[PDB]
Amino acid sequence: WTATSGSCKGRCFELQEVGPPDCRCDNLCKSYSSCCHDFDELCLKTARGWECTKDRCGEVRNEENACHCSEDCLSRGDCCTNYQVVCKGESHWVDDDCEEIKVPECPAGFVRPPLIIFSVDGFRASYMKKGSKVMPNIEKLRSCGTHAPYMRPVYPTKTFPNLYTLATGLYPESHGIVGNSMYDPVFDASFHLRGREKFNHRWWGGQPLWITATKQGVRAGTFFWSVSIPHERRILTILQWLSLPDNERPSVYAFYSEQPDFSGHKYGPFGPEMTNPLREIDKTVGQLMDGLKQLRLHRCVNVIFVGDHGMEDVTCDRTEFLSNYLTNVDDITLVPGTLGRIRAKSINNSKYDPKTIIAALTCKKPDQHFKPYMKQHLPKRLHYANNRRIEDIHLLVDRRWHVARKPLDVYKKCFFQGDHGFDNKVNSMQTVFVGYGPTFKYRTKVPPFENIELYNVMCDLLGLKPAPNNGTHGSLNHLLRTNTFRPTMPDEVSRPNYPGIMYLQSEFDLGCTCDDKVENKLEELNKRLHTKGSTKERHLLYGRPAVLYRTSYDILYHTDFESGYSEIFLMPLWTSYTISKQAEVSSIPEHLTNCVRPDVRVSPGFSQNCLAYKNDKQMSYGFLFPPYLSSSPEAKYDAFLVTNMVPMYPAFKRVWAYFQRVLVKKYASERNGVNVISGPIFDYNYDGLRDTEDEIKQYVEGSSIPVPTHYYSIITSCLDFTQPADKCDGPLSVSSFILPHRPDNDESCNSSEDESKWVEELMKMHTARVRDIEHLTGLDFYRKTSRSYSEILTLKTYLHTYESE
Ligand SMILES: *[C@@H]1O[C@H](CO)[C@@H](O[C@@H]2O[C@H](CO)[C@@H](O[C@@H]3O[C@H](CO[C@H]4O[C@H](CO)[C@@H](O)[C@H](O[C@H]5O[C@H](CO)[C@@H](O)[C@H](O)[C@@H]5O[C@H]5O[C@H](CO)[C@@H](O)[C@H](O)[C@@H]5O)[C@@H]4O)[C@@H](O)[C@H](O[C@H]4O[C@H](CO)[C@@H](O)[C@H](O)[C@@H]4O[C@H]4O[C@H](CO)[C@@H](O)[C@H](O)[C@@H]4O)[C@@H]3O)[C@H](O)[C@H]2NC(C)=O)[C@H](O)[C@H]1NC(C)=O
Ligand SMILES: NS(=O)(=O)c1ccc(C(=O)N2C[C@H]3CN(C(=O)c4cc(OCC5CCOCC5)nc(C5CC5)c4)C[C@@H]3C2)c(F)c1
Ligand SMILES: [Ca+2]
Ligand SMILES: [Ca+2]
Ligand SMILES: [K+]
Ligand code: NA
């Protein structure tokens, strides 16, 4: 209920909201339907427009006017933004050449530079270049400040999940806003764009910037704007708040614009009608910058210009209909559009089976414009599984397309020419970042980065300690002139054993049948030192990975590779090796095919065996260091050690073999050597975090051998590719993947063809950051380089995406 009986006089745009049923005067009262009767009259003045003219210069203050051109206006902080331009002969901020801001140049009383976050819905990254001619203020922010060529949103590339990611530093699966539309089965409640429910606090997890600020004693402007408050009035309010005296004036502010997204949906990303919304956004930026300049704050405030996602061409006729696939279409609920989420219409239906729905949706038409997944099988880089609001069945929709349940949903709701929501590596979904102010660098370009990193940098800009989040704090240190955050490497928890020769061959009963009987003084001091670490400098280039949890493990040295062997999981946690540009590929010789040899450094108790694989009709095995790449046929025997073996489904073996036999050598030719680190991942509860031993759901039949959910590789080389990977003097280059370990290749529709037609495409889909592999393994890489730690943190967050420029 609301008793709107009181008055808004003196309270216009209130920083501390009051409680029901007393009437409100804050920037959100409208959207709650609760403002005092006189709110519009007093707080939403429109008289005489948004600009001073010659004649208004030194008018007598008339309290009805939208803004003022009277002598007193500056100390009152309510001049029109162009006052000093029209009435005092000053220039527009955009016409001033840029000059480096080396220190904050603030009025007395400011304890820190304020932060203004100017967010623009649907602002696609390519607008910075394609609209440059019609956005002079933005262009100046961009070229004078620090900017990225683009910024990667989170999946799904929808509005609420991204604004809330920007607020919190969390993936949607952690902050809870997993879509623009949601059902929470624990609450039995629905969240919708339209309507009241979205205001309930139980939807919104983590801790957003404004709470972080409040809890550490920094005052926050109110971030949220009711749709009907015109842009010019939002800018005026922020300028007025910045005039407030020392202990009242907020230190952080947000402006939000509904454009260019509103027009993007109607006309497409580059519709001719899109020039005007771009012009209007730049004009608003101009008003803010002229306003700050009048207040002498244009060299004091840090400004961030930032989008939530881009925009793609999408039309009614590019819709796939599940009614063309499923005979049971009235038994399901679908969240439709640029993604698909499916659940049972009724949980009392015992006929609803996910498995057969997925099967009926798999590679059914030859150019199908979506692909079905169980949520745990989605690319791990999307981090989109661990929340009860995300349905088990997901559809990833091709760019430019929609999915819907039935034709009648699409004509009884062509309307739209643009939409967004697709896979967050898609080029049309990329968005913008510019930072301008004393704390940002001057005229600097930084490489593209993910929006999950910004909350940490906004906390750095404000002197706040961030709540725990998914950013990697210090990876964006290169954007900042000062206030950088200096982290330390996490401490190693478990120290490795270094076992010698401790077991005889006859202590093992592996049931393999290896041929290995072939027998020298010169070669045996040399194969000895290879077991003690002489080529380790070649194969372990950046130090051994640190293990950050409590476990029992062994370092194993060989001529061609080094590994960290887990006695608990009965396989390597990691296997490291370097393949030079000159390396030769040999084939597997038949005397050795099903040969697997005991490793005399490791007990039969802590080893795998061949018998379990022979009994398991589904499961076969492969090797982490590839026998195809061994340096000499004496070294090739190390490749067949029981301690280099891992469980693999025959369907996965086709992917792994092609990677190891064809792709590795290719990457070495192209990159001038590569160093490869490979291993298993166990994520049975799809939380993105290393499993403990008691979370493993599947073992090789009749053994203690755990089955990985995924296999990773991290492939590193010199950024300057004229130096070889093993003698690199400067910055590094990296690409990685996390391949799902699946019993079939149903994910790849073309898998009956040769591997050179589909394997590499699958790898590209499952590209990964080093940091994703770290969360999934509890390991820390690149411990020993000659680079700064901040540069290494940037390297670890890098994602190789496989889109053109
Ligand atoms: C991305 O960054 C984030 C942020 O750091 C990372 O997520 C964190 O992961 C931590 C480790 O898994 C986790 O720590 C746990 O905290 C539990 C306490 O939970 C509450 O308190 C915190 C603190 O303020 C709060 O953040 C939580 O908020 C969640 O819950 C509600 C939803 O119900 C939402 O409002 C909110 O959005 C958020 O949801 C998200 O996280 C939860 C998991 O907590 C998911 O279920 C949701 O889907 C969603 O993703 C909470 O309100 C605590 O219970 C945990 O302790 C258990 O496990 C330990 C192991 O140490 C064991 O010792 C304990 O005894 C306990 O186990 C007992 O309970 C079990 C189950 O109830 C039971 O089976 C056992 O028998 C045991 O008796 C744990 O310490 C932290 O909560 C989240 N934080 C956030 C914000 O999500 C994330 O990992 C990063 N992602 C990647 C890929 O790196
Ligand atoms: N996707 S679509 O279907 O086309 C689509 C769908 C719906 C709308 C819509 O009605 N609006 C009206 C807008 C008002 N608004 C905010 O005021 C706002 C700003 C903000 O800002 C968070 C800051 C955090 C720091 O980084 C910058 C933003 N955070 C939040 C939320 C996370 C807590 C809200 C965003 C609302 C979406 C739309 F417009 C497009
Ligand atoms: Ca949006
Ligand atoms: Ca896990
Ligand atoms: K088998
Ligand atoms: Na297939």
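To match Swiss-Prot, the residue numbers of chain A are left as they are there, and the shown ones run 51-463, 468-573, 576-591, 617-886.
Using the three backbone atoms N, Cα and C, a Cβ is placed for every residue, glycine included.
Annotated features in Swiss-Prot:
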MUTAGEN   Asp171 to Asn  Abolishes lysophospholipase D activity
BINDING   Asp171, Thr209, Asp358, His359  Zn(2+) 1 binding site
MUTAGEN   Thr209 to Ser  15% of wild-type lysophospholipase D activity
MUTAGEN   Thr209 to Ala  Abolishes lysophospholipase D activity
BINDING   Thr209, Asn230, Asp311, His474  1-hexadecanoyl-sn-glycero-3-phosphate binding site
ACT_SITE  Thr209  active site, nucleophile
BINDING   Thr209, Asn230, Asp311, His474  1-(9Z-octadecenoyl)-sn-glycero-3-phosphate binding site
MUTAGEN   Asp311 to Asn  Abolishes lysophospholipase D activity
MUTAGEN   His315 to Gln  20% of wild-type lysophospholipase D activity
MUTAGEN   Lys430 to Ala  Impaired secretion. No effect on lysophospholipase activity
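Counting 4 residues missing between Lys463 and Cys468, the deposited model places the Cα atoms of those two residues 11 Å apart. Looking at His474 (1-hexadecanoyl-sn-glycero-3-phosphate binding site) and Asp171 (mutagenesis position), their Cα atoms lie 11 Å from each other. Cβ neighbours within 10 Å of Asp171 (mutagenesis position), excluding its own Cβ and spanning all shown chains: 21.
Cα-Cα distances to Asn230 (1-hexadecanoyl-sn-glycero-3-phosphate binding site) place none of the recorded positions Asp171, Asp311, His315, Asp358, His359 within 10 Å. Listed recorded positions near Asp311 (mutagenesis position): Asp171, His359 (candidates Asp171, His359, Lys430; Cα-Cα distance within 10 Å). Same-chain residues with CB within 8 A of the center of the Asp171, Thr209, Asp358, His359 CB atoms, the Zn(2+) 1 site residues themselves not counted, are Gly172, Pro203, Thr207, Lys208, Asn212, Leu213, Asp311, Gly357, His474, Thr485. In this structure, the recorded positions that sit close to ligand 3, with a C-beta under 6 angstroms from any of its atoms, are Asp171, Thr209, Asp311, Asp358, chosen from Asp171, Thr209, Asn230, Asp311, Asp358, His474.
Checked against ligand 2, the recorded positions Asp171, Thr209, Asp311, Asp358, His359, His474 give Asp171, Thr209, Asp311 in sequence order as having a Cβ less than 6 Å away from one of its atoms.
Recorded residues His315 (mutagenesis position) and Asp171 (mutagenesis position) have their alpha carbons 11 Å apart, per Cα-Cα distance. Its Cβ placed at the centre, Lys430 (mutagenesis position) has 28 other Cβ atoms within 10 Å. Taking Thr209 (mutagenesis position) as the reference point, the recorded positions whose C-alpha atoms are within 10 Å of its C-alpha, out of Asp171, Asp358, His359, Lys430, are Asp171, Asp358, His359. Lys430 (mutagenesis position) is 20 Å away from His359 (Zn(2+) 1 binding site) when you measure Cα to Cα. Other Cβ atoms within 10 Å of the Cβ of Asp358 (Zn(2+) 1 binding site), summed over all protein chains shown, number 28. Other than the site residues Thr209, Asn230, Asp311, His474, same-chain residues with C-beta atoms no more than 8 angstroms from the centre of those residues' C-beta atoms, the 1-(9Z-octadecenoyl)-sn-glycero-3-phosphate site, are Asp171, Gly172, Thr207, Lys208, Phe210, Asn212, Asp358, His359, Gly475. There are 18 other Cβ atoms within 10 Å of the Cβ belonging to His315 (mutagenesis position). Rounded to the nearest whole angstrom, the C-alpha distance between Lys430 (mutagenesis position) and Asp171 (mutagenesis position) is 27.
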